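See below for the structure under consideration.
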Amino acid sequence: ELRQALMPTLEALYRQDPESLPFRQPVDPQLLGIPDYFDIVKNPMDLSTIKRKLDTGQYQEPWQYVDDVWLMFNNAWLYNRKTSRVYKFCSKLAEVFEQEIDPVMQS
Ligand SMILES: CC(=O)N1CCc2[nH]nc(Nc3ccccc3)c2C1
């Protein structure tokens, strides 16, 4: 529905390699060895969760989807250092999103 207008913006994020790679599944702190992650990031989000919410009709307005996208970005800028790989990958996704979402959010 509105799913149809938003889906391409989400595909644009997925298509970034390798920059989407830290963002494809939920952060798995046990596996990565980062036990402080849930102390810092109170509300985790990732592409796989946004894609499920999108497919199951959980975004009723466009701002709800944009909110989860930026929750994913803001979480990563918070947790990771400015000098870090994952922080820089997040910056690239945010550039790509700005480009894709703007004309969609006009139409
Ligand atoms: C998104 C985020 O804030 N993560 C916590 C730190 C971190 N370190 N490494 C990752 N995940 C990752 C990095 C490169 C490739 C695949 C997964 C992550 C995920």
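Residues 1089-1195, in that order, are what chain A shows, numbered as in Swiss-Prot.
Placed from the backbone N, Cα and C atoms, the Cβ positions cover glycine too.
There are 11 other Cβ atoms within 10 Å of the Cβ belonging to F1126 (mutagenesis position). While the structure shown retains the original residue, Swiss-Prot records the mutagenesis experiment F1126 to A with this note: Impairs binding to acetylated histones.
Annotation for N1162 (mutagenesis position): no same-chain Cβ neighbours under 8 Å separated by at least 6 residues are found. Under its mutagenesis annotations, Swiss-Prot gives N1162 to E or R the following note: Abolishes interaction with ASF1A.
For the mutagenesis result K1170 to E, the note given in Swiss-Prot is Impairs binding to acetylated histones. The Cβ of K1170 (mutagenesis position) has 8 other Cβ atoms within 10 Å, all protein chains considered.
Quoted from Swiss-Prot, the note on mutagenesis experiment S1179 to I is: Impairs interaction with ASF1A. Residue density at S1179 (mutagenesis position): 15 other Cβ atoms are found within 10 A of its Cβ, drawing on all protein chains shown.
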